[PDB]
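To start, the structure under review is shown below, and the notes come after it.
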Number of protein chains: 2
Amino acid sequence: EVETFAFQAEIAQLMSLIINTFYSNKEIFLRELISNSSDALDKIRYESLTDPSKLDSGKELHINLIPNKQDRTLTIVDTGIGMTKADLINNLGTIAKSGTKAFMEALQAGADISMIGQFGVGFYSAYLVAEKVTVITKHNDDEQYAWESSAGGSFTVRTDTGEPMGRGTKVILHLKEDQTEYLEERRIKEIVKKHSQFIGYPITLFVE
Amino acid sequence: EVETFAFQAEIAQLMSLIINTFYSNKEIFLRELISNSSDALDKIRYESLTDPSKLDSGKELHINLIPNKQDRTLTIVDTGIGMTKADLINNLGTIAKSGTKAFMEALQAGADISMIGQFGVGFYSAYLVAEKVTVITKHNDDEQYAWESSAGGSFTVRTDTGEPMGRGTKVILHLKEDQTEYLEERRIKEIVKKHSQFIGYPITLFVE
Ligand SMILES: Cc1n[nH]c(-c2ccco2)c1CCCCN(C)c1ncnc2nc[nH]c12
Ligand SMILES: Cc1n[nH]c(-c2ccco2)c1CCCCN(C)c1ncnc2nc[nH]c12
């Protein structure tokens, strides 16, 4: 069963801007996604201090970057807190509305797309390089879900039947045809070194 | 009743480094504290989406900066999630241990004190400008506490009998005698504009 949802108009507008604006410094998408993973790992680490059983779904706290040239995907995997169905459908869009509005206002005032992270919507920078984004996620209090959007104003959520994850999130970037450089080992290494070198979790770049 | 606690050796070492190192760009302390307030406000905002009664202790989400020349204090006030007694005594130091270690290693490798925020211990940058820091805090699930430390390897916690806060945190910086510029309106304005201009909560700088 796949459910289809409309983005609120503001988030749809943001996705369109991200897709439509001429902006060459696209590499910043990876810093934003890795930062998101780091925050999610901080969150589960913090919560387990008071309830250690929150780690029964997996003790290791890490980030994997997985390129696949055949699928043309770059997958950012974390074993963080994960997202509930309510996050995917309601909570996250509610928070995003005001960040979007502030980001938009900053842009007209001369701010730069690379500042998107300050407005809490850095995830959407994924659309600088991806035609479609699939998010597979599992939170302790909930089932494993697959969220997906190619923009165009809608997203889907379904219960995921793929490989069970234990706990955490995979962001699967289905790259635009002209953005395959982000599958290349030395390009990904370069970006992580430049933007993410102090992340406090091991980041493993898988080799193809 | 005042309880006195020893910092773990690593955090004590970090505080000493922050106090002892020659480093002129001290203004970064305010960005770190405002960023901390912002995160705490994000946290309560997020939690109230699923439990709106979490805001019964106060709906407004904001940050006040309050200079007092007579007391020689700069107070950063937020109406964020606040901190529990377990945070003050156990949880926060546990998380801080590994951030401290990474920060230390980054420094020897040539990183800069201004990067302290990437290691999740930016609060301690308060000691660049303050001889004593007092933290008054109230979390929904707990009583109002006062934490205090002048470094030297220990901190105290007591139940606070001052003005009840509703919910949130006040960081009261008892400034070093040579650091009173941070009580001056135009200096604080300058710093906020430079480092904190996109914080998604109203920041009110009180006038003396
Ligand atoms: C599916 C979705 N819907 N709306 C958003 C969103 C809203 C604002 C920014 O992103 C998203 C994406 C949310 C991404 C950031 N996040 C909240 C995350 N939470 C938990 N573990 C994560 N590991 C990577 N990121 C994670
Ligand atoms: C009292 C104490 N003990 N150990 C630490 C600490 C550990 C690592 C960084 O700071 C602190 C300070 C913690 C400061 C950051 N924080 C966790 C905060 N939590 C909730 N509302 C806040 N409003 C400002 N900040 C807030």
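Going by Swiss-Prot, the residues shown for chain B are 16-223, listed in order.
Cβ atoms here come from the backbone N, Cα and C positions, even for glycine.
Within the same chain, residues at least 6 positions away in sequence whose Cβ sits under 8 Å from that of B:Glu47 (mutagenesis position) are B:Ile131, B:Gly132, B:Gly137, B:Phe138, B:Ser140, B:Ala141. Swiss-Prot documents B:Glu47 to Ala as a published mutagenesis change and attaches the note Strong ATP-binding. Strong interaction with HSF1, HIF1A, ERBB2, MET, KEAP1 and RHOBTB2. No effect on interaction with TSC1.
According to Swiss-Prot, the mutagenesis experiment B:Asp93 to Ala carries the annotation: Impaired ATP-binding. Strong interaction with HIF1A, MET, KEAP1 and RHOBTB2. Loss of interaction with HSF1 and ERBB2. Los of interaction with TSC1. The DSSP secondary structure for B:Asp93 (mutagenesis position) is strand.
Under the heading of mutagenesis, Swiss-Prot lists B:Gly97 to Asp and annotates it as follows: Abolishes ATPase activity. Counting every protein chain shown, the number of other Cβ atoms lying within 10 Å of the Cβ of B:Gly97 (mutagenesis position) is 25.
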Other CB atoms, at most 10 A from the CB of B:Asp93 (mutagenesis position): 27
